[PDB]
Every structure is written in structure tokens, then in C-alpha cells.
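Beneath this line is the structure, given in C-alpha cells, with notes to follow.
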Amino acid sequence: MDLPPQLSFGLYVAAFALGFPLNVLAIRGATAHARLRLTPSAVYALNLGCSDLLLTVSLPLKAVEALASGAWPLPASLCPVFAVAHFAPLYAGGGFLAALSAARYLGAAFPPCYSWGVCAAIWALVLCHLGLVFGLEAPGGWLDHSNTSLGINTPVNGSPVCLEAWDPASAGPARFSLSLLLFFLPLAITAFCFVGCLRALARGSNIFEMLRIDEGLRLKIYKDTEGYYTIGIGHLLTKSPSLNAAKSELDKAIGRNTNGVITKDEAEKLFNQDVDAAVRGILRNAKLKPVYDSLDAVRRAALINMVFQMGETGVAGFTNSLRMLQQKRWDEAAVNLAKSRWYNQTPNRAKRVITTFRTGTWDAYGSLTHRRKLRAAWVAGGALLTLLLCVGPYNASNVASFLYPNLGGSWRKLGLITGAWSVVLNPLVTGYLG
Ligand SMILES: Cc1cc(OCCCS(C)(=O)=O)cc(C)c1-c1cccc(COc2ccc3c(c2)OC[C@H]3CC(=O)O)c1
Ligand SMILES: CCCCCCCC/C=C\CCCCCCCC(=O)OC[C@H](O)CO
């Protein structure tokens, strides 16, 4: 179950070669974003980029160690610099990944000083923790009164080992404790945020924003696509071929001599009345009521949308689709509605409403806040994946060999390799490339 030393070498070199440019680009993206705007996510990504670049730069030393079958073939004095450059990022990374995913989650689900403090604390924890254990209890450390270089064990003559032959009785509790705090806790935070991002999308909008998107806003009377006098947020004034009749209905509905021009507050009031009317139209129609009642929130909005555009009786004529919707036969319903004159007359809007019926999500309505929520979900999902795939096995190895010290070194070796590939997968998931 031992990897050939060449395979290990190659795996570390590949992570190094890819990780260096990837993290230089990530740092640059993050640095351009903070400097232009200045946001928490950018700060966490910058710290994650710097830490990954530090890990990256340490990897060639891990590579040559592998080629030497675990022996340290470099000056002994390099071992402490390697110690910090390699393992501080291996623990700090998870903290920054969780922070980023929490920043993205909160910024999108609930739309500077904190960020930097949080990063300082992560760094302070990792450096004091590793430094104090290492400084105190590593071979050559404060407690060692021998002629030993700091961090070097020599299990047999001529065979110095940096870190990896360290007494598990010292290294194990340190690894274990820090893995709980800086991996497993972040993992749970990241999973929580990922779930939160998904729920936020599921209920991240409503009929009002959806119809605003579909209807837009005009303050002066205009002719809709059929040529009827219309105002505000898709408010039909009249079908009549008469501007005066249109002005007269406008004035009546507001309580004022508008002269065909209204404010944004007034348009918003009408819009509210029209949506209530469309909702009341549904509830007093024997064909629409039971369908509406059986529907989740997002699909109710789609049905309200149709009624707002076509009125209760128009929508009630779609008897097959309605039946489908009540039976939760989404795709069958969509196939029917696609054949409608409605789909033929206004296909962009009809596709958006019908897609909303098929999926039950707001994805057809790519508003700024929806895309920000999508962005957040992808970042937390990517973070979850990189936590589980890369530094995950390493930290699980730390936990396992602490609880079961009977375990051999095989699992730790592989966990170190997957941990090193975090320098590749991290910059790819944080979203700051280009
Ligand atoms: C404390 C110190 C002292 C130091 O003196 C150098 C001068 C030598 S002289 C003039 O006095 O002769 C130099 C350094 C860099 C440091 C240091 C500061 C901060 C963190 C770390 C890394 O510490 C680890 C590294 C890995 C591990 C540590 C600690 O614990 C376990 C395992 C991780 C694992 O297996 O998961 C060194
Ligand atoms: C605060 C000291 C932290 C050190 C403890 C290390 C333990 C590692 C666990 C979690 C790190 C991630 C915690 C979540 C940080 C995200 C905060 C955030 O979302 O910031 C938005 C904005 O700045 C708000 O005003």
C-alpha cells in the first residue's frame, strides 16, 4: 500500500505547477475586487489565495522528501520554515473557505472591518497553536536539551526526518485538536451555508418582483403590444380606441387629474391592486382555486402571473394544464401550455412562466439578487467539495490515528497528498479567476 516515490513526487509537482499560477490569478482577482469595492468575501479569498500560495511554495520540498522516501534531503535549518509554510495553510485554508462561504451566503440571503479581524484571528490561532507546540515539543525544541536541529528526528544514523517522525504523543493531540477546530467546524459551517444558499433560492423572490420583471414600469400612458392604452406596471386602462377614455379610467383609479402621467408611488399602488385582483380572481373560480391551493409558493406566483396577464377566464380555459398542475405533472402541463396562443404571442414571458411551472424555482427570472444567490450557492458548494476532497482526508487521518493509533502511516501519507491539491482546487472554487 506504499506509493512509489516517483508517483508521490509527480503528484506534488503537478499540484505545485498548477497551484502557483492558479493562486497568483486568484490573489490578483481578489485584490482587484477589494481595491475597487471592498467586501468581506474578497478579504477571505485574498487570505485563502495567499495561504494557498504559501502551501504551493512549500510543495517542492515535500516533493523531494517523497523522492527520498521520507528522509529530509535539505539543510536541517530549512525544516522549521517548511513546517510553517506547509502546515499553517493546510489548517488556515479551511477557516477561510468557511468564512468566504458564510460571507457569500449572508451577503446574498440578507442584502470590511470584521473580515480583517476574522482573518487575523484565524492566522493568530494557527500560528500560535502550531508554533507553541512546535517550539515547545518538537525535536530540538525548548524541552529538548540535545544537539538536535529544530524539527528533525533521526530514527537511524544518516536519516534525518523533518516533522514526520515526530513522537505521536506530542504531534497527535496537536493535529487532532486543530483538525476539529479548523476543519470539522468549518466543514459544518460550510455545509450549513450551502443548505442556506439553496433554501434562499427556493424562496428568494415573489410574484411582485416577478411581474415587475415581466411588466416593467412606465409613468406615461403607452400602448401595450396589442395596442391598448396601458400605464404603470402593466395596468391595462381600456381596450377602447380613445386616449380620453384611457385618461378617464386612469384618473378614476387613482383619485386625481393625472393628465396621463403618474408617479412611481401611484404605479406601485395600482400594481398592488392588480395582484390582489388577480389573486381574488383565482380564489373565486372553481377551476383555478383547487389548482392554486395545491401549488407551492413559486408555482402560485406563476399562476398569478398568467391571471394578471390574461385574466381568470382566459387561464381557466387551459383545462388540461390546470389538471396536470394539480396532479403535479409539471412537464405534461408545460407541453400543453407551449401550444397556446399565449406562448405564440408572448413567447419569452410564456417560457419564463412555464419554466417556473416545470422547475418550481426562480431560475427563469435571472434578477441581480437571484444570480447573487446562485453565485453564493456555487461558492459554498465548491467549498464543501474541496473541503471534503482535499484537506478532508488529511484531517480525517489526523482524527483516525489519534483515536486509533494502531493505524499505519499509509492514510496520513495519502491525506497529505490530497491536502496539497487544495492549492489547485481552492482557487477554482472561490470564483476570482479573471
Ligand atoms: C516556533 C518556531 C520557532 C522557530 O525557530 C527557528 C529559529 C531556530 S533557533 C535560532 O532558535 O535555533 C521557527 C519557526 C518557523 C517556528 C514556528 C512558528 C509557527 C509555526 C511553526 C510550525 O509548527 C508546526 C508545524 C507542523 C506541525 C506542528 C507545528 O504541530 C504538528 C504538525 C502539524 C501536523 O502534523 O499536522 C513553527
Ligand atoms: C472571529 C474569529 C474567528 C476565529 C475562529 C476560527 C475558527 C474557524 C471557524 C470558522 C471561521 C469562519 C467564521 C465565519 C466568518 C464569516 C463572517 C462574515 O460572513 O463576514 C461578513 C461581514 O464582515 C459581517 O459584517
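Residue numbers in this text run from 1 along the chain shown.
Looking at the header, which is where the method is noted, we find X-ray crystallography, 2.3 Å.
The backbone N, Cα and C atoms fix where each Cβ goes, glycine too.
For the mutagenesis of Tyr12 to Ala, Swiss-Prot gives this note: Reduces cell surface expression and response to linolenic acid and synthetic agonists. The structure shown keeps the original residue. One mutagenesis experiment named in Swiss-Prot is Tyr44 to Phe, and its note says Reduces response to synthetic agonists. Annotation of the mutagenesis experiment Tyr91 to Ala in Swiss-Prot: Reduces response to linolenic acid. Reduces response to synthetic agonists. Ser115 to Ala (Swiss-Prot position 123) appears in Swiss-Prot as a mutagenesis experiment; the accompanying note says: Reduces response to synthetic agonists. Swiss-Prot documents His129 to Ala (Swiss-Prot position 137) as a published mutagenesis change and attaches the note Reduces response to linolenic acid. Reduces response to synthetic agonists. Annotation of the mutagenesis experiment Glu137 to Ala (Swiss-Prot position 145) in Swiss-Prot: Constitutive receptor signaling. Recorded in Swiss-Prot as a mutagenesis result, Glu164 to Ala (Swiss-Prot position 172) carries the remark: Constitutive receptor signaling. Here the residue is the original one, but Swiss-Prot notes a mutagenesis experiment at this spot, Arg175 to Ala (Swiss-Prot position 183): Reduces response to linolenic acid. Strongly reduces response to synthetic agonists. For the mutagenesis experiment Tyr394 to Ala (Swiss-Prot position 240), the note given by Swiss-Prot reads: Reduces response to linolenic acid. Reduces response to synthetic agonists. In Swiss-Prot, a mutagenesis experiment is listed as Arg412 to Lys (Swiss-Prot position 258), annotated with the note Reduces response to linolenic acid. Strongly reduces response to synthetic agonists. A mutagenesis experiment is reported in Swiss-Prot for this position, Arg412 to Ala (Swiss-Prot position 258), and the note states: Strongly reduces response to linolenic acid. Strongly reduces response to synthetic agonists.
Where Swiss-Prot records a feature, it is marked here on the structure.
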residue	record	DSSP (3 states)
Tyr12	mutagenesis position	helix
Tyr44	mutagenesis position	helix
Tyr91	mutagenesis position	helix
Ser115	mutagenesis position	helix
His129	mutagenesis position	helix
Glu137	mutagenesis position	helix
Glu164	mutagenesis position	coil
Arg175	mutagenesis position	helix
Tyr394	mutagenesis position	helix
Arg412	mutagenesis position	helix
Which number gives the other C-beta atoms within 10 angstroms of the C-beta of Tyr91 (mutagenesis position), all protein chains shown included? 27
From mutagenesis positions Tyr44, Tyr91, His129, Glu137, the one whose Cα lies nearest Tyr12 (mutagenesis position): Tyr91
Near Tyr44 (mutagenesis position), meaning Cα within 10 Å, which of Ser115, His129, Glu137, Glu164, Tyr394 (mutagenesis positions)? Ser115
Among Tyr12, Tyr44, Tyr91, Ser115, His129, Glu164, the mutagenesis positions in the record, which have a C-beta under 6 A from ligand 1? none
Straight-line CA separation, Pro111 and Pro112, 8 intervening residues not modelled, Å: 15
Filter the candidate list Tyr44, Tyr91, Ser115, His129, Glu137, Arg412 of mutagenesis positions, keeping only entries whose CB is under 6 Å from an atom of ligand 2. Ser115
Return only the integer: C-alpha distance in Å from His129 (mutagenesis position) to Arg412 (mutagenesis position). 20
Between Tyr394 (mutagenesis position) and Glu137 (mutagenesis position), what is the CA-CA distance rounded to a whole number of Å? 22
